[PDB]
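A.B. asks: Please see the structure below; I have some questions.
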Amino acid sequence: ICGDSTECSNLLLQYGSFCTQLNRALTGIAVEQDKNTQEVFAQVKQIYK
Amino acid sequence: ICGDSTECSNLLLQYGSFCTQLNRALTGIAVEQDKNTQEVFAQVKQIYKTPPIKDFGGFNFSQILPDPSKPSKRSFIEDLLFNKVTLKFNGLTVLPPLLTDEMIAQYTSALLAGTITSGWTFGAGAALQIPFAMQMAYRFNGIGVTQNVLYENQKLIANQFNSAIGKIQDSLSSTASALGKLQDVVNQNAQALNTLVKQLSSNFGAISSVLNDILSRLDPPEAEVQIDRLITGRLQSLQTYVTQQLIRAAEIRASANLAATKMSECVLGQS
Amino acid sequence: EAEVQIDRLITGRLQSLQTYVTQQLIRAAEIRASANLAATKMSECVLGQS
Amino acid sequence: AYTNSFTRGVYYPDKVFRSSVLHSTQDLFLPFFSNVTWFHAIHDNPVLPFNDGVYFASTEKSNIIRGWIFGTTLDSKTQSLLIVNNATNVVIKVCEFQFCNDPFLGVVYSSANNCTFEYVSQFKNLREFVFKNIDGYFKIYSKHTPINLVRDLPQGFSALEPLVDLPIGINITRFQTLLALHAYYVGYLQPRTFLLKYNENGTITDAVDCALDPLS
Amino acid sequence: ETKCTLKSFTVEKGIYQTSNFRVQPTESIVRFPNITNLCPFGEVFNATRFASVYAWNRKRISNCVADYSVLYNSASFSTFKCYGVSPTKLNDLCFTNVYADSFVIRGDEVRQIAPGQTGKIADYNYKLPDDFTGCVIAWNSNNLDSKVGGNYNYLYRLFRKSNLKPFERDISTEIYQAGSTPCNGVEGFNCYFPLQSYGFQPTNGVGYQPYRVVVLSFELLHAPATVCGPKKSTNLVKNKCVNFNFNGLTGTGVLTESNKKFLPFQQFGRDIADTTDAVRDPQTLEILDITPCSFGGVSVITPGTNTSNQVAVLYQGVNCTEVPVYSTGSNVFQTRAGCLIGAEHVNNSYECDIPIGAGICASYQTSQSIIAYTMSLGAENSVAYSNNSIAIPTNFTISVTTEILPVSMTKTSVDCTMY
Ligand SMILES: *[C@@H]1O[C@H](CO)[C@@H](O[C@@H]2O[C@H](CO)[C@@H](O[C@@H]3O[C@H](CO)[C@@H](O)[C@H](O)[C@@H]3O)[C@H](O)[C@H]2NC(C)=O)[C@H](O)[C@H]1NC(C)=O
Ligand SMILES: *[C@@H]1O[C@H](CO)[C@@H](O[C@@H]2O[C@H](CO)[C@@H](O)[C@H](O)[C@H]2NC(C)=O)[C@H](O)[C@H]1NC(C)=O
Ligand SMILES: *[C@@H]1O[C@H](CO)[C@@H](O[C@@H]2O[C@H](CO)[C@@H](O)[C@H](O)[C@H]2NC(C)=O)[C@H](O)[C@H]1NC(C)=O
Ligand SMILES: *[C@@H]1O[C@H](CO)[C@@H](O[C@@H]2O[C@H](CO)[C@@H](O)[C@H](O)[C@H]2NC(C)=O)[C@H](O)[C@H]1NC(C)=O
Ligand SMILES: *[C@@H]1O[C@H](CO)[C@@H](O[C@@H]2O[C@H](CO)[C@@H](O)[C@H](O)[C@H]2NC(C)=O)[C@H](O)[C@H]1NC(C)=O
Ligand SMILES: *[C@@H]1O[C@H](CO)[C@@H](O[C@@H]2O[C@H](CO)[C@@H](O)[C@H](O)[C@H]2NC(C)=O)[C@H](O)[C@H]1NC(C)=O
Ligand SMILES: *[C@@H]1O[C@H](CO)[C@@H](O[C@@H]2O[C@H](CO)[C@@H](O)[C@H](O)[C@H]2NC(C)=O)[C@H](O)[C@H]1NC(C)=O
Ligand SMILES: *[C@@H]1O[C@H](CO)[C@@H](O)[C@H](O)[C@H]1NC(C)=O
Ligand SMILES: *[C@@H]1O[C@H](CO)[C@@H](O)[C@H](O)[C@H]1NC(C)=O
Ligand SMILES: *[C@@H]1O[C@H](CO)[C@@H](O)[C@H](O)[C@H]1NC(C)=O
Ligand SMILES: *[C@@H]1O[C@H](CO)[C@@H](O)[C@H](O)[C@H]1NC(C)=O
């Protein structure tokens, strides 16, 4: 929403701290996807042939 | 969003009836949590009591059964769990749960005494007494191993059981960080509320974040614009908080339903 | 000035509609979960024995 | 001569009591592990630029380092600040005084042209000071309690508290120390971010920089 | 109120949330720093001697508190005036620096001390610029200056009487070149003698009797202010919902004794989100603690319109020693989740009908009244477990139960341009 600027960056930090929870939610989603895949497939301890 | 100011209410009254929506959603989710706890724990229509004298064929249940010594009548593992995990300013109130802790403890004790003395017969009608060894024989027949095995190896199994329960008690007592999920839930709730109350002191592009001063230093023609900016910013933040709470409530509902299924199936019977 | 007035009205109505849509989505998701549970119950307890 | 400042120069930013809280502050401070221009002025008094407040340290247990001259022209054209010690009375004069080649003072005056304000107030001891001038307010901090973590070098952790504050409202960009007629460090401050851990009684006990290392 | 909030003419059994209450504030307390050193103003307006008009004394007053009320409300001065600001507000004004100009002039010349004025005093003696003037005060000096015998001791810078032509009756010019010599100027052979004298004879007449005039000018916006006026002081009250500014920072709450210990240089403590928690009062130099005034939503427990028309009122999370019919008269019951009025408390226990919180609930079910009791977790029995005893059923029953599940909801489509 700023695109490598200074005035926009100054105006952005005056609106509060929305971006913290935005980034937190996105990172939580990514971690959840990794957990989903690992828990679905990793169900054995050894490797058989 | 007003902080005891008349003209703030005068401006706010023209935005509609959103507050009814917010309060309705919050009351709905609170009632739903109450129903969740009720449906998870209320599974028995009596409260059984274990006999004063205990001889369970050699098994030792002293660390699990409730202790009359503790005034709360909570067992050893309950005390360890409660001591392990550790956790009203401007309109942010917290209501107490309907079911206090002692009632939950009584429910758990009744369930455990019923599943020791009667088996799974109290999950379909009236409790039917049965000696413990002749219940373990049925449970071994349930998995394909003939009952002849149990009666000839009773002492070894009793020692195995006691040693395993001692080891799990020691593991819970010493090793921490095994209770991550509840700690994460508590931390998420506290952090969300804390950031919501932190949001209060942002400028939002107005002149200042203190409303009384901004009124006392100006006149209506532009004080109207400044107050309108502050109001819309605060309302947006509140709406975002409510939506996040709704999502978290849905997730907790799914988890509680799974827990209720597990409690109903793996306790009152055999899976 | 008519443009300013319509701007205010439009932004207000847009916010209201967005809130309504979000609530509808949440309710639909919950109802879908309940429908899946009902389908499981019907398929398992009626066509066989539990 | 140069020296490395281990962890010196942390001060109470404001006048707000706190307890057992980790607080992040964004102000001007002396960065950790910085270069201090150690001087050995025994038998020089160079004039040094101010540049938005300075850290000062000294360890002399006698009456030699007494005054400080502040200004940007050091002439009668514009007012200048004189802050001298007298062992019984601290006199501060912001009036106009003309040029001086090398002052001799200790227990220089040119004139009192356009004089408009004057104020009066009250291992060795490690004198430490921080001088700031911002939005017309002149602030002097201090710490006169010495800590001997190591010898011959200023190591240790301590906090600084305000002593005076003056509404001079003057533009100063240059200063000069004082002696009489016959080993003080220097440091410059930068707009840094710090994380402070308050004690239970409300005293600073730990600080962490935010522009020094990935762990930070 | 329940019918209003629900917007219906009938209500069913249950608990409803109508509105909220908030304890109203009370008298206010205002405080400031303890005491400021008074400047010696009596050495200015009430000195034993003054200066001549051509050498009017100018002095600087700063870095203290100035009380203009005592000199303004006392009718001991002949002429009192102020420009730009009413005198009564000088006790609540702050300025950078104050300049006092004192002299003695005749009675008629007192009207010439104002911006834009003309005359011998204005052009040569006291040149007031055309700008706002702080305050001009004047008082008669016939009691101490002229009566004692000083009828000639004051000189005034009129002009040199050297280089003017007869333009009018009074030969008055602004060409005052000489006058630097302390002997009123030497024109070679005393050709011209400037700096004429005042004839302050007490019996000559009040028209030109000596009058002491002092003019106060204020320095604005050159630097942060150092002098202010006397501020209004009041006492304090405890254990009351009070609004205050308390030496600078506003706040509404209840005061209490505190246990925190401060370092000698703090002013007030906080916890988070700029919420003050402990403050110190400079007059008493004591630390007090702040607690927010109580509030909370109300609720009504009702058995339904059909059965009866009486309800119980529950206040949430308030110690209801002071809540103010259903305000003080009806019976009160303090729970862990607030306190309720209108319903009695019995020691028995039954099944639960209308949940309340903290393990209790209220209904009439086990006479035309609402009773609140502690819910019972169920029945009670003990099974006689013994190591050689079993129980085997002999008869059976078949029971049909019902379960209900929703599977769909209405499909709605909303246009965007139309709405
Ligand atoms: C701080 O530094 C600034 C330099 O940028 C100094 O400001 C300048 O001070 C001179 C003083 O003579 C000002 O000139 C005067 O301006 C007034 C208008 O207010 C005018 O009426 C006078 O005739 C004269 O020209 C000059 O405008 C001013 N410039 C700025 C940009 O402020 C200032 O003196 C320094 N601070 C101190 C305390 O000296
Ligand atoms: C069941 O296990 C508990 C483990 O705490 C036993 O309690 C201990 O028993 C030993 C010997 O009987 C005593 O020396 C300890 O002092 C007991 N613990 C405490 C805290 O007092 C209990 O005896 C076991 N029960 C049976 C029947 O074996
Ligand atoms: C905080 O200050 C107190 C006193 O100013 C320090 O001394 C403590 O005082 C309390 C109250 O009498 C005693 O109970 C403690 O035993 C005292 N402590 C010691 C070490 O003597 C105290 O040390 C300071 N620091 C803390 C963390 O409390
Ligand atoms: C500060 O204000 C107080 C209260 O008006 C003045 O009274 C003194 O208060 C202190 C406590 O803060 C007491 O220890 C003294 O005994 C009080 N003095 C008297 C004479 O009662 C106090 O004088 C004020 N301080 C100054 C410097 O004016
Ligand atoms: C509500 O506040 C009152 C105080 O007005 C509390 O009364 C307490 O009563 C006991 C019994 O004598 C005293 O020892 C306490 O000192 C009182 N409290 C105070 C703060 O003085 C009452 O307990 C409070 N209600 C609840 C539920 O806590
Ligand atoms: C089987 O025997 C047990 C123990 O004798 C019976 O339990 C008692 O039943 C009587 C009948 O009213 C009660 O008064 C006692 O309180 C029961 N004892 C306990 C410890 O609760 C049981 O009733 C017998 N079975 C049947 C079908 O009567
Ligand atoms: C099991 O219970 C049923 C009822 O629940 C008994 O059937 C009843 O028998 C009596 C006596 O013959 C009749 O008067 C009733 O009409 C019967 N009930 C019904 C619904 O038909 C049955 O007798 C019981 N079993 C035994 C072995 O006694
Ligand atoms: C400075 O100190 C000397 C002696 O200590 C004293 O006589 C003198 O008055 C002091 N100066 C001032 C301005 O007080
Ligand atoms: C000095 O103050 C007293 C006190 O009111 C007053 O009566 C008197 O007139 C003053 N002196 C002069 C010369 O005004
Ligand atoms: C009240 O309840 C009775 C019994 O169920 C019913 O007949 C009657 O219609 C009800 N009246 C109202 C107003 O609900
Ligand atoms: C609880 O029982 C005691 C014992 O008699 C009695 O005094 C008390 O009134 C009972 N509680 C209530 C609410 O009546």
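We're sticking with Swiss-Prot numbering for chain B, so the shown stretch reads 742-828, 854-1037, in order.
Even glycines carry a Cβ here, placed using N, Cα and C.
Below are the features I grabbed from Swiss-Prot:
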- B:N764 to K: In strain: Omicron/BA.1, Omicron/BA.2, Omicron/BA.2.12.1, Omicron/BA.2.75, Omicron/BA.4, Omicron/BA.5, Omicron/BQ.1.1, Omicron/XBB.1.5, Omicron/EG.5.1 (VARIANT)
- B:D796 to Y: In strain: 19B/501Y, Omicron/BA.1, Omicron/BA.2, Omicron/BA.2.12.1, Omicron/BA.2.75, Omicron/BA.4, Omicron/BA.5, Omicron/BQ.1.1, Omicron/XBB.1.5, Omicron/EG.5.1 (VARIANT)
- B:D796 to H: In strain: B.1.1.318 (VARIANT)
- B:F888 to L: In strain: Eta/B.1.525 (VARIANT)
- B:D950 to N: In strain: Delta/B.1.617.2, Mu/B.1.621 (VARIANT)
- B:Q954 to H: In strain: Omicron/BA.1, Omicron/BA.2, Omicron/BA.2.12.1, Omicron/BA.2.75, Omicron/BA.4, Omicron/BA.5, Omicron/BQ.1.1, Omicron/XBB.1.5, Omicron/EG.5.1 (VARIANT)
- B:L981 to F: In strain: Omicron/BA.1 (VARIANT)
- B:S982 to A: In strain: Alpha/B.1.1.7 (VARIANT)
- B:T1027 to I: In strain: Gamma/P.1 (VARIANT)
A.B. asks: In angstrom units, rounded to an integer, how far apart are the Cα atoms of B:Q954 (variant position) and B:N764 (variant position)?
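C.D. replies: Cα to Cα, B:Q954 (variant position) and B:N764 (variant position) are separated by 21 Å.
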A.B. asks: Compare the Cα of B:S982 (variant position) against each of the variant positions B:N764, B:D796, B:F888, B:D950 and report the nearest.
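C.D. replies: Nearest listed residue in space: B:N764.
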A.B. asks: Once the chains shown are all counted, how many other Cβ atoms turn up within 10 Å of the Cβ of B:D796 (variant position)?
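C.D. replies: Step by step: centre on the Cβ of B:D796 (variant position), count other Cβ atoms within 10 Å, giving 12.
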A.B. asks: Between the variant positions B:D796, B:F888, B:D950, B:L981, B:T1027, which lies closest to B:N764 (variant position), Cα to Cα?
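C.D. replies: The answer is B:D950.
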A.B. asks: To which of the variant positions B:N764, B:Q954, B:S982 does the lowest count of other Cβ atoms within 10 Å belong?
C.D. replies: B:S982
A.B. asks: Using Cα coordinates, what distance in whole Å links B:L981 (variant position) and B:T1027 (variant position)?
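C.D. replies: Counting only the Cα atoms, the answer is 57 Å.
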A.B. asks: Can you count the other CB atoms that lie within 10 A of the CB of B:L981 (variant position)?
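C.D. replies: The Cβ of B:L981 (variant position) has 17 Cβ neighbours within 10 Å.
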A.B. asks: Mind sorting out which of the variant positions B:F888, B:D950, B:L981, B:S982, B:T1027 are close to chain E, meaning Cβ under 8 Å from one of its Cβ atoms?
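C.D. replies: Among the variant positions B:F888, B:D950, B:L981, B:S982, B:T1027, not one has a Cβ sitting under 8 Å from a Cβ of chain E.
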A.B. asks: Between C-alpha atoms, which of these variant positions comes nearest to B:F888 (variant position): B:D796, B:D950, B:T1027?
C.D. replies: B:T1027
A.B. asks: Between the Cα atoms of B:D950 (variant position) and B:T1027 (variant position), what distance do you get, rounded to the nearest Å?
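C.D. replies: Approximately 23 Å lies between the Cα of B:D950 (variant position) and that of B:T1027 (variant position).
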